Amino acid sequence: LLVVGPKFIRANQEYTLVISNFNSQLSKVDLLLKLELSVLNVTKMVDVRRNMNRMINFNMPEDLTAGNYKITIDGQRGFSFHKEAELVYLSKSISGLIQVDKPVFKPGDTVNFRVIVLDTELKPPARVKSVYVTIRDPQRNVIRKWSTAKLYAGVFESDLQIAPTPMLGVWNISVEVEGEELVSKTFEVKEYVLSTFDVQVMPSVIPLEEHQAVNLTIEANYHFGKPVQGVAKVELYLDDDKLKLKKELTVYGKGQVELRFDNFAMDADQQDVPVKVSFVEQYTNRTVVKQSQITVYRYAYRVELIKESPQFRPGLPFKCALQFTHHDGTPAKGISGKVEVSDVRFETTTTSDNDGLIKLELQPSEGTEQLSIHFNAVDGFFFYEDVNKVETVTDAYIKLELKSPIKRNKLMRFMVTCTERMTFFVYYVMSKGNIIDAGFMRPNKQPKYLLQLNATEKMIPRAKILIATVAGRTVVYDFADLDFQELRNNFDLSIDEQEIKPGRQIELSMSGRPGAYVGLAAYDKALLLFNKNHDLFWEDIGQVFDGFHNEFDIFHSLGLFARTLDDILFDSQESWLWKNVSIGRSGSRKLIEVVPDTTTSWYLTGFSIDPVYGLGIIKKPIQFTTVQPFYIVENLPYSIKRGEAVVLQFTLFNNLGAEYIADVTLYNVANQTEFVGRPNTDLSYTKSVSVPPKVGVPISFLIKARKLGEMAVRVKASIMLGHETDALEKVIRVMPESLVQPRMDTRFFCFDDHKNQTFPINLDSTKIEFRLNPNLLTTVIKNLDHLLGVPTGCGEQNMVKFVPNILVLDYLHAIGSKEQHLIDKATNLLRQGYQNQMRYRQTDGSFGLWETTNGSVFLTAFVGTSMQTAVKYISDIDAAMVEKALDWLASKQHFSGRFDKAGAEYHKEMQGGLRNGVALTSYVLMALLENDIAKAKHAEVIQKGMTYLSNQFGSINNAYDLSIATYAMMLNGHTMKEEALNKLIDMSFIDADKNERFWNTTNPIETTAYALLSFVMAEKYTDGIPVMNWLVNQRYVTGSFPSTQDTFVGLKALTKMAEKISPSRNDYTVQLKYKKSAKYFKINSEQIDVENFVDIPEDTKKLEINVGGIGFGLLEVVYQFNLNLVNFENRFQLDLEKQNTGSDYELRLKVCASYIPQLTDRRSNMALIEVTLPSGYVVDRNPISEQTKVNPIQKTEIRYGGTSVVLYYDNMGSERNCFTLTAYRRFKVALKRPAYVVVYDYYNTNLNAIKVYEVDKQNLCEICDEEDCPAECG
Ligand SMILES: *[C@@H]1O[C@H](CO)[C@@H](O[C@@H]2O[C@H](CO)[C@@H](O)[C@H](O)[C@H]2NC(C)=O)[C@H](O)[C@H]1NC(C)=O
Ligand SMILES: *[C@@H]1O[C@H](CO)[C@@H](O)[C@H](O)[C@H]1NC(C)=O
Ligand SMILES: *[C@@H]1O[C@H](CO)[C@@H](O)[C@H](O)[C@H]1NC(C)=O
Ligand SMILES: *[C@@H]1O[C@H](CO)[C@@H](O)[C@H](O)[C@H]1NC(C)=O
Ligand SMILES: *[C@@H]1O[C@H](CO)[C@@H](O)[C@H](O)[C@H]1NC(C)=O
Ligand SMILES: [Cl-]
Ligand code: NA
Ligand code: NA
């Protein structure tokens, strides 16, 4: 008995079971058929006759839910038989796929993806017109959501930009249809950091015994891509002879080495020889060890027998072929020898055809017992394999062969061939996961039988056919696709049969259905190497084209289950060609594209979906390699300093078939570069070196930098009189001795009626520039992504990537600007900033100072409300997430209305509880009040809070606290607001000479800014002008303020004030008059913001600015001080000591820092340490060791190409916070200027210390190679 039914069930689909009775003992068999959280109880008493099928239908109930289903076939009466099967329930009529242009991404990287949705017929579902897509980071924060992602030919495409410092780990793309997940897919975001490098060892040519040697390519590369310089020790072990061959060589990224054997004579035709390669990186001495077995072969080819079937049939033809291949897998053509099969007196002396085959058609007579297939070549090579005759018990097969085309409403003709003379065999036909048709066929004791079937409508456009018989006591089968060619999407893609060359172009030719969508994608096997463990897309889409994925079960894949008698067995860089295109009118489209300039192997893929004909795929992915004939690779330090002698090291690579002299030319761009030993007027320096094939060859230039700023490193290389070239345009940052702290003096004017005014300015080597700006946000908008000259790696500081964008948009909307480029810029960075800020969200829904830590009341109020506000401008903000944060915040409020700090105290004046919590309480209320939605949904917190302030008001004596309380009261319309502001005013200071008013607290920018906001609420515009005069003049060179909260409150205050006092239109002339000459500026456009009017005064003493007209403007002077680098401390003690490493290339620097407590002030605010390195040094993977545990480093930030390390602390007291930093000398630099370490209080940078340190001095005479060693040496 053979029972076959589908394994999958659906709501309405008729479920057809088939029972085939081939038992010749009885003449009928009686069966019971159960079919069952049991939401089904359908039974069927049923009768199957001898030598016949019986097809039993089952109407599925429309109201099926997910559950556990079974089907049970029981043999009633005198026939024992119990079989059972699990039926998997399907809720969907559709399936989904996600394609992603890469498996792994880096930080500043765009993810591109497509969502493909197809119905049972593999076409776009007509019912489904849009899907619900959501992407979330490794901690499940929603980062982008498409609620109605429209399909086009079943496909939805889009992208996500990963942030500059994003959340690392596994992201999840998730697709939903009608609130039910259809498909999800992960991708990874990793950091290249992994300064560890990979080593590879492979033979450069297939080793043959006659060579008496092995030639090896050794290759060492960092994961990002650059070559590694080191010494490779190569060992090769011959254990039969207790021998060992050694060789050492310096490898610059890639090298070759030949190892010669003495008397190598293998016993067999092959022999594995183990090899070990120890690769020691140059200065670090970081060792990586790589091993492999390397086969030596006697012959350049190998043979295997390829048979039509495993055994041959006694009296029938037997087709097979001897397949010749080289040991790299490729076909081996033209190999000659002599085949003979003596059992048949067969013989042929030929050579392997163009596919490496020698095809054979042997003819065993019925007497023939076996076929001994020998092959012998005159080189001594021989290959023998025996084929045995079919034994029914273990070897019997049945095969199916389509004999006619498969057209709709025509017959389908098949030749069923079996090894046995058949009494019966069965067929089944499936389409859309149900059995359409079946039959019990009865050959009259025949090995062949011609099966004919009418193609029905239910088989369109995709069906399959399975045949099966019983031979011996095994069920043998075979199957075939019924692809109705006239109803299918006949998609195909191809490349011209040429060598595809870097930089040149290739012509993609494709064909299919006119309307059809086409999606193309190419991946380099490199990317597919590091992660092939997870699901490959091409496997996914290929599988959906067919069936459903221990050993290959044909029934599982066909969507079925089979069962039978107990004693019966069954037999057995950037992305490229991510284009979408359409096939057009003539049924073909040619896309033409430029091959990227890189050496790699590609995997090009292409699918196609027609709205009517559905999914179409290419057989296997297209493959080809692109090989740069000649390139050059740089290895430069991130920075150097004026006057230092640096060796710029490069490495050359030649992939042609011969050794060629390369000419490398380093250019002196804009008088930036001195070539040591050559006059200052030279514009270039050319050296030459020979470059063998596939061997890295170094080349270097000794130079000094002449100008601060960015030095262009401009190189050109060529090899055969310029017939092969490569070029590089890179950057080294030339820096000053001491950390330049720029100062900006600014004066603003605001003329309503036509006014003339003259501003004198007294100045005080130090380069200086004047600037005219029509707007507070001009330079801010210009510097939106890099506003501060201070690290910002903590949760509060990171809001500089978020809040300033809001202030910009708040203002651009308030004045109704139509300068779209700006709205676009602020909007985009705001989106990037959301993603970035989520790093600091905590499990409880709050926000903390670090990626993982206790949440902060201050930061949760700051971030939560700020994000609520951001909903105006971007839609990617998770509302539920904001709700959670503000709920966490609200629960922290005391019965009295008071808020206390939570987590670390990083900002004393705000979080401190020395003055009844007035600052923090006022801030939380202020933040909520500033946003109408939050104000509404937490009215209770505001009420209790304002009551608290009302009670504490008499004791509020600190201007910082009072400025926040007052501004909250103004926002709230509290009865005490007028009284609070008056009190605040009473505490104010003035500078009468400068027409300034301000507040002298330890955070005077915040305080004065908060005060100005209240002035603005109270419409005190004239008395506010002196306040603005002061604030405007504390601005950092970018237009922000030098710190974070200073910036957020400061810019809010300045822009708010500006909105109210600024004239309707600008129309003014600024005459800048220095030394003697006079520069002129005119501003007649109000709206305009994007405006340069920079200008460089020389080493000047005084300066005169005459403004005339009407409008608003900022008159700025920027000083670039260059103070001498000198030890200094104020309220911090900082001590450095170099530790003896025993290597000139290793620097172990012990840093110890501590706050100097004084009176009530026992600990600092958040404190950073920055360590800067001497030129040419770089930090290791984890450069910090021997940390003190008392007060741990909360964050380590490595930047500027391992040149700078920033270490963050919650705060310091008089405990000695120590650590040891390890760095290696990666680049040859002489006359090195000293480096330094700084520690400072973040929110009060006046408190800081700096200590200089020097390193052992490399001498110019060691650095240079002989040619350019100057005339002061020997
Ligand atoms: C690449 O595929 C996109 C679909 O993602 C095609 O874009 C659409 O074009 C149709 C009209 O042809 C419009 O209805 C849609 O508005 C477009 N979608 C979007 C979101 O742009 C695009 O035509 C394809 N490109 C090519 C060259 O074939
Ligand atoms: C990704 O999301 C899907 C649902 O969209 C979920 O089933 C799966 O568990 C998630 N992956 C991870 C890494 O948790
Ligand atoms: C092995 O490499 C050496 C050095 O280039 C070369 O001379 C030799 O031809 C190579 N061996 C073979 C068999 O190609
Ligand atoms: C502001 O206060 C600081 C610290 O108390 C003090 O050094 C400074 O003189 C004050 N400035 C003015 C103008 O009062
Ligand atoms: C690396 O090894 C070289 C040579 O053995 C030595 O000169 C140098 O000091 C070593 N560097 C380190 C980091 O130990
Ligand atoms: Cl807090
Ligand atoms: Na001042
Ligand atoms: Na030096």
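Think of each number as a place in line: the chain as shown, counted from 1.
Using the three backbone atoms N, Cα and C, a Cβ is placed for every residue, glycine included.
Reduced to three states, the DSSP call for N285 (mutagenesis position) is coil. Listed in Swiss-Prot is the mutagenesis experiment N285 to D (Swiss-Prot position 312), annotated as follows: In absence of LRIM1/APL1C, does not affect the rate of hydrolysis of the thioester bond in vitro.
In this structure, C794 (mutagenesis position) belongs to neither helix nor strand by DSSP; it is coil. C794 to A (Swiss-Prot position 859) appears in Swiss-Prot as a published mutagenesis result, with the remark: In absence of LRIM1/APL1C, increases the rate of hydrolysis of the thioester bond in vitro.
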Distance, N285 (mutagenesis position) to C794 (mutagenesis position) (CA atoms, angstrom): 35
Cα-to-Cα distance of termini bounding the 26-residue gap, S572 and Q573, in Å: 44
Interval bridged by 8 absent residues [Cα of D764 to Cα of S765, Å]: 11
Lowest local Cβ density (other Cβ within 10 Å) among mutagenesis positions: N285, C794: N285
Chain break of 6 residues - Cα distance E36 to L37 (Å, rounded to integer): 9
Unmodelled segment of 4 residues: Cα separation of flanking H549 and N550 in Å: 10
